[PDB]
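Visitor: For reference, the structure I am asking about is given below.
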Amino acid sequence: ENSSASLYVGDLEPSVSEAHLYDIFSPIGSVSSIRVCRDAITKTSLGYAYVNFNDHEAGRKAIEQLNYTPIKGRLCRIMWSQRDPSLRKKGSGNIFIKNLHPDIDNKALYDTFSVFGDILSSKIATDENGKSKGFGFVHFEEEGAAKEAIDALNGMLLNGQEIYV
Amino acid sequence: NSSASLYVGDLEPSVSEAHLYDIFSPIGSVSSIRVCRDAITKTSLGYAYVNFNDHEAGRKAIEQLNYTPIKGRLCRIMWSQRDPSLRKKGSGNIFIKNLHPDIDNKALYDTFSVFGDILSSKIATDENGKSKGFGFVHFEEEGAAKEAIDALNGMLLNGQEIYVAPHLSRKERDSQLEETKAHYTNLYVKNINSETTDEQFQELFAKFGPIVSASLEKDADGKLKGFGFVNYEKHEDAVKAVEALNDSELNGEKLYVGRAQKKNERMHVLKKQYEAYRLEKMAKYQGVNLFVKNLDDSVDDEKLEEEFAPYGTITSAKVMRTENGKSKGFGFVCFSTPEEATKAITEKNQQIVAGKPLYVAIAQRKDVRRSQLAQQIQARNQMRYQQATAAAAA
Amino acid sequence: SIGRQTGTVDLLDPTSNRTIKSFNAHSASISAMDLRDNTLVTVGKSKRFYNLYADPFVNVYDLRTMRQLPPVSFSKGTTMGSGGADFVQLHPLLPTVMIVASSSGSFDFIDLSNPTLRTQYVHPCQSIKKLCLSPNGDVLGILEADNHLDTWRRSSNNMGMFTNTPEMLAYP
Amino acid sequence: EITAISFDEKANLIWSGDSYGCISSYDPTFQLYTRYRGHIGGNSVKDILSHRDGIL
């Protein structure tokens, strides 16, 4: 399903609205509808957003202009849309890492590592002025591209730090 | 009197009318190509049509190209003038069966064109060329087909006869493999008294399917299981004594005849079980079950059953996980109470159990496709509004 | 919603149709109200006869769990009178962010959540009758009985309103 | 004399009611599209709204 945008931000905030959100990607053109549907007794984070644009191509166009630059600690997550036949779509698990290299971002991570295995959610602990915190969660569509990237090079030596399963 | 309006069947989705035009453009008179993208989701009906201004160039394009591979699949180009009449007559594709599994419509067409131009020729030529050894061949009409019947019924063709006398169902190359003299689906008769012998399994049973092999099935435990394998002549008589000798009396005792080791030529037992599951699969609830998605991970069937204990007789609490690992949102409690489920529509819809809200809807894989239909609707709508915007934006 | 004779709001269900809440927004009037994404904005006056007292606060309520959200006070703009927030309207694409405008036109692009983030666009012209919106987010329509519009925003488009499908577009 | 205002969601029109009897649609900045009546008489209109299909 989901031929249109359906651009899905998760891991949300209690009390930050979509105001500065819509302030930032204002000049892109296609901003169709932004909404977080809600529960009734709930002024805390629940965990599903809808930064909806017109089609999927407007989502990829929003990626291809500029995406994943740090403001307010939040980075806009991508369309998942994956319900009770997806018990393990993005829940078929991930490599959990102790001692990642302390310069591992997400963008250059998937840039160099688009060769072997497609990373779905590089849930990587990066904090305090450009430092991966050693533990991370490099996450895939399966557990096969995981084993592909491990058996290729489960990490490699650029400042020496091999990574973990 | 149409010039040419011609059947093109057994297609594949790669063949567009651009590719049909590239095939039939040196024929000479290209009028039009009615690609039969049927209006469900642009699917082929198994065929299409090509219209030609020239009757002679149409006859040309038939007789040159009949099972020739247009983009890798053999072209079943024939006449279909009487084919809507074959549709709203029931007639049409007759069962010239036991065909050859290595001969397609082109070779048998050019072979039995001495019997006639086969207006509805198909063999079982799926799978990019493989025939299963039969098909629905039918000529011009009743006279040419009856000429082929009375002329050729049982002749030799690469060591194989044909059969149009009876409407012979599928698996005909492997018909004698089914008819092999060793394997056969026996009939387990359950709870037999010890009085029944190998003689007794042939007495009243050889009429309902002839028996030479009659085995009083003792097990590897020395005794009788009470289950004896009746070895009739054909699996249709296995049918005849599973649905005619069911709990019957051989002498004085039961004949609960089940099908000992079904060989799949009669089938569909308990497929209605499937439709029984259609009482509860996509029409999930019957106003009873609750597809409760978006629990916590700490909300197991533990906390789901804990929340739904005031909501009636809990019958099935169940959360599918990543191989009993990570659930990606969803559980179910089949109730026994519909009004407590309505109380949950009030209450447990829009409900925090631990910290993240419950999501309640009836559970179907059915209308995922209908939701994709609505996605097509909204996609063509935004395409239309963007077309109007770019048109009038100047 | 029922914005009622005495500045109050009876809120009901069109489906169950049991009375659930008789909220009291003001005492005299209810003039500028919107309901979007379980959020409610209303400003009417609350003073009876010598008033000039269209209420100088945006009364903010929610449909979520029957609560008075903290009312954003509305300033008197530039004039010396009361506030007068007689035109309060939530944004279409932003169903919590609103625009608040007086009778003379001290309009402000203003957050629901953070009232500090105000954009107090002044009105260097005559007081208004009505004003309308922008589904394209960049269109001010001030309209009096003069039939002379003007948009104040930055010049994102050369377009006016939202969409461009007219059934007799420039030529019947 | 203008007494009721709304938009349409599908065009650049404005939908105004004066105090004469009428209801009108308007092009961009200074141009009218139509001016009809669905009104019996007296003053024109209490209010105007837009819709999926038309103007109420």
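Per Swiss-Prot, chain B residues shown: 35-428, in order.
Here the Cβ of each residue, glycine as well, is placed from N, Cα and C on the backbone.
The domain 'RRM 1' annotation in Swiss-Prot covers B:38-116. Taken from Swiss-Prot, the feature domain 'RRM 2' applies to B:126-203. Listed in Swiss-Prot is the mutagenesis experiment B:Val148 to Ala, annotated as follows: In PAB1-148; greatly reduces poly(A)-dependent translation and moderately reduces stimulation of cap-dependent translation in vitro; when associated with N-151. For the mutagenesis experiment B:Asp151 to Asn, the note given by Swiss-Prot reads: In PAB1-148; greatly reduces poly(A)-dependent translation and moderately reduces stimulation of cap-dependent translation in vitro; when associated with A-148. Positions annotated as domain 'RRM 3' by Swiss-Prot: B:219-296. Here Swiss-Prot describes B:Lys259 to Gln as a published mutagenesis experiment; the accompanying note says: In PAB1-14; fails to bind poly(U), but not poly(A) RNA; when associated with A-79; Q-166 and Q-362. Residues or ranges marked as domain 'RRM 4' by Swiss-Prot on the basis of sequence analysis: B:322-399. Quoted from Swiss-Prot for the published mutagenesis B:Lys362 to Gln: In PAB1-14; fails to bind poly(U), but not poly(A) RNA; when associated with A-79; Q-166 and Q-259.
Show me how these features fit into the structure around them.
Guide: For the domain 'RRM 2' (B:126-203), the number of residues in each DSSP class (helix H, G, I; strand E, B; coil) is 20 helix, 8 strand, 50 coil.
Counting only residues at least six positions away in the same chain, no Cβ atom sits under 8 Å from the Cβ of B:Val148 (mutagenesis position).
Taking a C-beta cut-off of under 8 angstroms and a sequence separation of 6 or more, B:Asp151 (mutagenesis position) has the following same-chain neighbours: B:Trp113, B:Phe173, B:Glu174.
A C-beta separation below 8 Å, combined with a sequence spacing of at least six in one chain, links B:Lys259 (mutagenesis position) to B:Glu251, B:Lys252, B:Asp253. In the three-state DSSP classification, B:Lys259 (mutagenesis position) falls within coil.
Within the same chain, the residues at least 6 positions away from B:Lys362 (mutagenesis position) whose Cβ sits under 8 Å from its Cβ are B:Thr356, listed in sequence order. DSSP assigns B:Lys362 (mutagenesis position) to coil in the three-state reduction, placing it in neither a helix nor a strand.
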Visitor: For the mutagenesis positions B:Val148, B:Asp151, B:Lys259, B:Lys362, which ones lie near chain A, with a CB less than 8 A from one of its CB atoms?
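Guide: Near chain A: B:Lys362.
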Visitor: Quick one: DSSP breakdown of the domain 'RRM 1' (B:38-116) into helix, strand and coil?
Guide: 18 helix, 28 strand, 33 coil
